[PDB]
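Participant: Take a look at the following structure, please.
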Amino acid sequence: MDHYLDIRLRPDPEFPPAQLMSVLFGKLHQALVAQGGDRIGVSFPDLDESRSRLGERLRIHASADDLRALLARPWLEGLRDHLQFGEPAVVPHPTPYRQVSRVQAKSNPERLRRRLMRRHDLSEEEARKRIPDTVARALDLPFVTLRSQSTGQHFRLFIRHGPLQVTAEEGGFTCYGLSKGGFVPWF
RNA sequence: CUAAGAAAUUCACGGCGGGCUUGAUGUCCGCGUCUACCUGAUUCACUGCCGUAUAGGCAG
């Protein structure tokens, strides 16, 4: 956790950086699924909260063995033309800590209507009256649009950075690099 | 401080009966429309699960 690897987005004359970010995030998700482990933290060094911008720089946080296992994986092939890869340097000691969390939303009422059909055996009009169409959740959070190998539907994954703390305790990490209770340093 | 200031047009009404517009007609010769383009920007806010929950989380 003491080390970090920094990825900068090369500007692209054919693609805006958002879909490049989505592609690389899917590649690192596949790399972490293949590699395993629960000590991989993500960071957005230039996250703009004014317009919910993802940013043009990426920071991944891991240990030395985890970082060399990640860079040894051949997922990096086919993406070197658009990114920078620095060195697994030690993170600065006086750094505030913040958490990253995947915030999902119930933006589609018909999914929950189908769910309550499978839970309470209600009819179509019962679910229509019980759940209006205005219950959609709109999030002013940065997001990435990806499709999964298990389910081919394209899903949107919101990423939100927590408040700055002064210390961090041990926690877990998901397959996306998002923390289920962990923290990443800010610098 | 205005060619300032003021004001009831209104009651009633049968327009109609009749009619052959028809004869004839050459539109027409000629014609280089070209050249050059990322539709796509996160544009699939989607599928399922824990929960009575629309309250609120979780899975790829």
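Quick reminder: no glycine exception, Cβ is built from N, Cα and C everywhere.
Okay, these came from Swiss-Prot:
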- A:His29: active site, proton acceptor (ACT_SITE)
- A:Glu49 to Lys: Restores biofilm formation upon phage infection, crRNA forms (MUTAGEN)
- A:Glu49 to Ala: No biofilm formation upon phage infection, no crRNA formed (MUTAGEN)
Participant: Can you tell me how far the Cα of A:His29 (active site, proton acceptor) sits from the Cα of A:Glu49 (mutagenesis position), in Å?
Facilitator: 24
Participant: So among the recorded positions A:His29, A:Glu49, who's got the most Cβ atoms within 10 Å?
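Facilitator: Per the Cβ count within 10 Å, the most buried is A:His29.
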Participant: For A:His29 (active site, proton acceptor), which DSSP three-state class applies?
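Facilitator: It is helical.
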